[PDB]
Amino acid sequence: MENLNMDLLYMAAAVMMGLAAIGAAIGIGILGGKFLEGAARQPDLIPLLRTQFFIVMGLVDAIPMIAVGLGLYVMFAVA
């Protein structure tokens, strides 16, 4: 109950920032890897900046899961 509560809040964060933060990780990797291989043959002036949008597309993916996993981790510390 008290134990189950810490179990609930633990596995909640692992379903949360497990799921998205890895989806983030691969997309920064996939998209931002390929998108800079667009920037390379071009100058790295303009399409280096669009390549930001893509690694950032990844960073935002993990953000609400790491902040909710933070809220779940602080709630674990109470429980």
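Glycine is treated like the rest: Cβ placed from N, Cα and C.
Swiss-Prot lists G23 to D among its mutagenesis entries, and the accompanying note reads: In uncE429; unable to assemble in the membrane. In the shown protein chains, 14 other C-beta atoms lie within 10 A of the C-beta of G23 (mutagenesis position).
Swiss-Prot documents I28 to V as a published mutagenesis change and attaches the note In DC1; has a functional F0 as well as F1 part. However, the ATPase activity is inhibited. Around the Cβ of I28 (mutagenesis position), 18 further Cβ atoms fall within 10 Å across all displayed protein chains.
Annotation of the published mutagenesis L31 to F in Swiss-Prot: In uncE408 and uncE463; unable to assemble in the membrane; the original residue is retained in the structure shown. In three-state terms derived from DSSP, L31 (mutagenesis position) belongs to a helical segment.
Among the mutagenesis entries in Swiss-Prot is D61 to G, noted as: In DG 7/1; contains an enzymatically active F1 component, but no functional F0 component. Around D61 (mutagenesis position), the same-chain residues six or more apart in sequence whose CB sits under 8 Å from its CB are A20, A21, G23, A24, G27, listed in sequence order.
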Show which residues of the chain containing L31 (mutagenesis position), separated from it by at least 6 in sequence, have their CB under 8 Å from its CB.
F54, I55, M57, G58
